[PDB]
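One structure below.
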Amino acid sequence: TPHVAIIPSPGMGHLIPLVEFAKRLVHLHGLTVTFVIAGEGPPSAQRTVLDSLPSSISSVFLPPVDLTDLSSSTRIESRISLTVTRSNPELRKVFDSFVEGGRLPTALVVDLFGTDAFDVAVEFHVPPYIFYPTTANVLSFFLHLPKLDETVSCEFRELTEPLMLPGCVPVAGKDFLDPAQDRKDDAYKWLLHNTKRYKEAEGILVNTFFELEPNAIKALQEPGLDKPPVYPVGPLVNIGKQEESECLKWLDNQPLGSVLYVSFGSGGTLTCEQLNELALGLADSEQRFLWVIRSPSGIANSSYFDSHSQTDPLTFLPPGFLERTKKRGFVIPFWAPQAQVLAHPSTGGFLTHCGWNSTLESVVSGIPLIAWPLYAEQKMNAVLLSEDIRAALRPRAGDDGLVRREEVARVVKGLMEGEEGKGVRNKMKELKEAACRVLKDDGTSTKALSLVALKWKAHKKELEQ
Ligand SMILES: O=c1ccn([C@@H]2O[C@H](COP(=O)(O)OP(=O)(O)O)[C@@H](O)[C@H]2O)c(=O)[nH]1
């Protein structure tokens, strides 16, 4: 059977969907999968995700890459991209051992920043594929970026008209994903470099689905200059049926649909001032909430690589906040069993950083959103979710960028109980239905993944014969 090697670039938001993808490949398509894990140190969260997999899935952990030459100011996308790039020598060794074992992969699947691993795929005559863990809208942006880079000579924030790619929500230059915001920085150089390599992929599998981004998917699937086949295969998520304990026990004690979940992904934190206003506004709202909290930082993605929290986040909360909210709020530091929370009947809303896994998980459970983007492509996702899909409400930030407690309370109440939240709640109901539809045996996302697996089985067949 085809053996598929999956090489994630660092990030829980890459590993998680890739694990869901691997499980589908083994359980639904009878393939074997090996994760080849590049990084700087042992896995953290990561082990919980890689644990308990079918034996048709193995993991190889490469020697840690030397990124000691990088300045502490290095942007995450540089670090993420270079972790895969500098790992190529160790990846070659792993491929040699696959060859010796009679298990040369039928495909090498990288994620959105891992395209330099294509060098190893090409060297071993293994078809390269990209598993793209965020939206068809942002994928369109990535595929266009080589052209945009060529045709536009200002920093993107200076553009006076929004970018409006076929089928895509318009996005202002100033809202393009974080690594696009400073074209002199290595983060842009690595972003650009990756995007230039997308045309080398034999296929791009994208974690989204037709009803969610119909216009962008249609556009992506139209023949184009140097454009690879694009396969929507989502929503590939943890549906939250696995057996942290205390916060779920708390949740069990709350009324149906009553709890606002609040979480900023695996790597997001707020400034001090924003943490303070959010706490105060959550309390003001008088809504029930379950907040996964991290210590504040001036850098929104400062926790991206962190295995744990050195400081106690609770020490940053305002006077009396924990007292006032003792019954109606549950504050959990650093990590929650999010898939379980979003699938829980007592959950009714999600204040999200708009990371795409969090978004998909929320869609699959019909949970409406407040869109609170922080970094990476989250602002692009927030524009898509609020202006096009219309499944998120957005808080108003002041001219200093601060969302004040009054706005927090207003939007929370709007989502949980108010008229403004009925539109988004209804839209999420429709998307929840659609999420089921597309993953049925003859659902569009299932069809797309099946086409890829079939291509891999055929390739293996031809090679071995
Ligand atoms: O406390 C948390 C925070 C995050 N997650 C999971 O981590 C992933 C976060 O990925 P996402 O794309 O939403 O954002 P990222 O972490 O990449 O910014 C999602 O699967 C979440 O369910 C979790 O289990 N517990």
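Residue numbering for chain A follows Swiss-Prot, covering 6-49, 51-249, 255-476 in order.
The deposited model was determined using X-ray crystallography, 1.8 Å.
Placement of Cβ uses the backbone N, Cα and C atoms for every residue, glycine included.
Taken from Swiss-Prot as is:
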type     : residues                                                                               : note
MUTAGEN  : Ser14 to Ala                                                                           : Loss of activity
MUTAGEN  : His19 to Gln                                                                           : Reduces N-glycosyltransferase activity. Loss of O-glycosyltransferase activity
MUTAGEN  : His19 to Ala                                                                           : Loss of activity
ACT_SITE : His19                                                                                  : active site, proton acceptor
MUTAGEN  : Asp117 to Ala                                                                          : Loss of activity
ACT_SITE : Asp117                                                                                 : active site, charge relay
BINDING  : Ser277, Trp346, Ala347, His364, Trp367, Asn368, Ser369, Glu372, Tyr386, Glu388, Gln389 : UDP-alpha-D-glucose binding site
BINDING  : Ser277, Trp346, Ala347, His364, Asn368, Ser369, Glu372, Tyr386                         : UDP binding site
MUTAGEN  : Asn312 to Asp                                                                          : Decreases activity. Loss of N-glycosyltransferase activity; when associated with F-315
MUTAGEN  : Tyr315 to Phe                                                                          : Decreases activity. Loss of N-glycosyltransferase activity; when associated with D-312
Worksheet entry | Endpoint distance, Cα to Cα in Å, for the 5-residue gap that opens after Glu249 and closes at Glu255 | 10
Worksheet item: C-alpha of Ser369 (UDP-alpha-D-glucose binding site) to C-alpha of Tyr315 (mutagenesis position): distance in Å?
Response: 15
Fill in: Listed binding-site residues with Cβ under 6 Å from ligand 1, out of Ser277, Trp346, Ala347, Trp367, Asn368, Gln389
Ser277, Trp346, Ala347, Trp367, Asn368
Worksheet item: Checking the binding-site residues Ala347, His364, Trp367, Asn368, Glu372, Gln389, which are within 10 Å of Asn312 (mutagenesis position) at the Cα level?
Response: none
Worksheet item: Here are some binding-site residues: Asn368, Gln389. Which one has the most Cβ atoms within 10 Å of its Cβ?
Response: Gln389
Worksheet item: Do you see any of the recorded positions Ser14, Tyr315, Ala347, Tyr386, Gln389 whose C-alpha is within 10 Å of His364 (UDP binding site), and which ones?
Response: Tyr386, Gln389
Worksheet entry | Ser14 (mutagenesis position): nearby recorded positions from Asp117, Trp346, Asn368, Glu372, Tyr386, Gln389, Cα cut-off 10 Å | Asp117
Worksheet item: Closest of the binding-site residues to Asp117 (mutagenesis position), Cα to Cα, picking from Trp346, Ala347, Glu372, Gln389?
Response: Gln389
